[PDB]
Amino acid sequence: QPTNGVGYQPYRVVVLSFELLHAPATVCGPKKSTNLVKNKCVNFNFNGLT
Amino acid sequence: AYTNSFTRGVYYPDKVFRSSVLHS
Ligand SMILES: *[C@@H]1O[C@H](CO)[C@@H](O)[C@H](O)[C@H]1NC(C)=O
């Protein structure tokens, strides 16, 4: 009821369970990919694996 | 009825590549 005190008001809930695994990704953040370089020392990030 | 399982029924415990190793 709209007259309820805040502890007795309704709250909507979402729980985001991240399937963080050593496995192929299908959800990723909004990050731009570069070209790939080989046989040279580079800094890198593969699917967040820095 | 019953039979012996021998050493059947083992699987890859995780999705990580490994080679030339003994893993507990
Ligand atoms: C267990 O399996 C063997 C064959 O592998 C069978 O001869 C035996 O009867 C089984 N054990 C019991 C308690 O029945």
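Just so it is clear, chain A uses Swiss-Prot numbers, and the residues here are 498-547, in order.
Just so you know, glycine gets a Cβ as well, placed from its N, Cα and C.
Copied over from Swiss-Prot, here are the features:
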- A:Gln498 to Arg: In strain: Omicron/BA.1, Omicron/BA.2, Omicron/BA.2.12.1, Omicron/BA.2.75, Omicron/BA.4, Omicron/BA.5, Omicron/BQ.1.1, Omicron/XBB.1.5, Omicron/EG.5.1 (VARIANT)
- A:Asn501 to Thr: In strain: 19B/501T (VARIANT)
- A:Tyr505 to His: In strain: Omicron/BA.1, Omicron/BA.2, Omicron/BA.2.12.1, Omicron/BA.2.75, Omicron/BA.4, Omicron/BA.5, Omicron/BQ.1.1, Omicron/XBB.1.5, Omicron/EG.5.1 (VARIANT)
- A:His519 to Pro: Increased resistance to human covalescent sera neutralization (MUTAGEN)
- A:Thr547 to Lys: In strain: Omicron/BA.1 (VARIANT)
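For A:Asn501 (variant position) paired with A:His519 (mutagenesis position), the C-alpha to C-alpha distance reads 47 Å. Checked against A:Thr547 (variant position) by C-alpha proximity, the recorded positions A:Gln498, A:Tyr505, A:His519 yield A:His519 as the nearest.
Applying an under-8 Å Cβ distance to chain B, the recorded positions A:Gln498, A:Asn501, A:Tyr505, A:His519, A:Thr547 reduce to A:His519. Every protein chain shown contributes to the tally, and the Cβ of A:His519 (mutagenesis position) ends up with 9 other Cβ atoms within 10 Å.
Of the recorded residues, A:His519 (mutagenesis position) and A:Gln498 (variant position) place their C-alpha atoms 47 Å from one another. Recorded residues A:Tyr505 (variant position) and A:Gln498 (variant position) have their alpha carbons 9 Å apart, per Cα-Cα distance. Within the same chain, no residue at least six positions away from A:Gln498 (variant position) has a Cβ under 8 Å of its Cβ.
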